[PDB]
Amino acid sequence: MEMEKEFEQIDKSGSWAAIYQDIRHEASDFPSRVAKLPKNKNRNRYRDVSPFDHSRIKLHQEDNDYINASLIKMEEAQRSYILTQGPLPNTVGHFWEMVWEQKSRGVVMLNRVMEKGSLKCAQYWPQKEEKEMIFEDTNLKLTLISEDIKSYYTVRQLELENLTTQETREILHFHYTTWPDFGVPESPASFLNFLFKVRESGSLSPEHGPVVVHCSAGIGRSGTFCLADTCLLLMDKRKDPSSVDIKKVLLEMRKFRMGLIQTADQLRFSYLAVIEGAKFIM
Ligand SMILES: CCNC(=O)Oc1ccc(-c2csnn2)cc1
């Protein structure tokens, strides 16, 4: 069923809450035993948001390989994403170890460091060129190269150095700075514009490791970003763009990380984004 007609039918019937609970009921339940070990308590931001064992990213170290991060592998779309929590004071070094080890080109940040008067993630990148950051626990150096501030997003060029080998790489930081503290954006216009700058950059392409995507918990805004990107790519690839079922794509993604899309408004917004996205190429 053409999702735009499906959309108007759910709006006129006011049934977003019912559709969203049906997704919650059908979603996969896999173990997260490593996340719950007592040694990992200060590596989790939220007690109820954990990576599954089967899809978790492992750090390359014998001491403790754990990070709150998941590999979402979309077979038909030929896209992979790493979805992770906003880094904590004691996991900023782990975060950058993961970017290095997975060969990522891009980091996508969908939150502000402070929202609703509380800290949603650590200040994990340098704010000035001449004040670089050293992560002693993982042996990495991070330098700000340039910053481009726009009305709805900021792009940063960063240099990550593995101090063990003196190898360096360029990382691109895509920071969506205008998601409102409550609810979802009135239009998906700027969020859809933001996605195409990340793509534009090469950060989502198969010559690189998977993009790292985060918000505060790494399931709500982060889930909206990957769901919109995958649905748009499938509508390009297939003979019948109307065969793309957003609810079925979301349940496929929930095989790899729990809780993706946190509210009926984020669902409605995700539908809105693809519908309005499919339409702008016409
Ligand atoms: C209000 C919508 N228009 C807008 O602001 O920007 C864009 C940019 C790109 C796409 C796209 C290409 S392939 N799937 N979606 C959609 C919208």
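According to its header, the structure was obtained by X-ray crystallography, 1.7 Å.
Placed from the backbone N, Cα and C atoms, the Cβ positions cover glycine too.
Annotation comment: Swiss-Prot describes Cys215 as active site, phosphocysteine intermediate. Classification of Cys215 (mutagenesis position) by DSSP places it in coil, neither helical nor stranded. Around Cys215 (mutagenesis position), a 10 Å sphere centred on its CB holds 26 further CB atoms from the protein chains shown.
Secondary structure at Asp181 (mutagenesis position), taken from DSSP and collapsed to helix, strand or coil, is coil. Close to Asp181 (mutagenesis position) in the fold, though at least 6 residues off in sequence, lie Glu115, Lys116, each with a CB less than 8 Å from its CB. According to Swiss-Prot, the feature substrate binding site maps to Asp181, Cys215, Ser216, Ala217, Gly218, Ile219, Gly220, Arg221, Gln262.
Where Swiss-Prot documents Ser50 to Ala or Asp as a mutagenesis experiment, the accompanying text is: No phosphorylation. Annotation note: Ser50 (mutagenesis position) sits in a coil segment as assigned by DSSP.
Looking at Swiss-Prot, you'll find the mutagenesis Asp181 to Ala noted as follows: Substrate-trapping mutant.
In Swiss-Prot, a published mutagenesis experiment is listed as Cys215 to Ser, annotated Catalytically inactive mutant; abolishes sulfhydration.
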Between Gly220 (substrate binding site) and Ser50 (mutagenesis position), how many Å separate their Cα atoms?
13
Among the binding-site residues listed here (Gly218, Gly220), identify the one with the smallest other-Cβ count within 10 Å.
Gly220
Same-chain residues six or more away whose CB lies under 8 A from the CB of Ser50 (mutagenesis position)?
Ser32, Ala35, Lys36, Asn44, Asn68, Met258
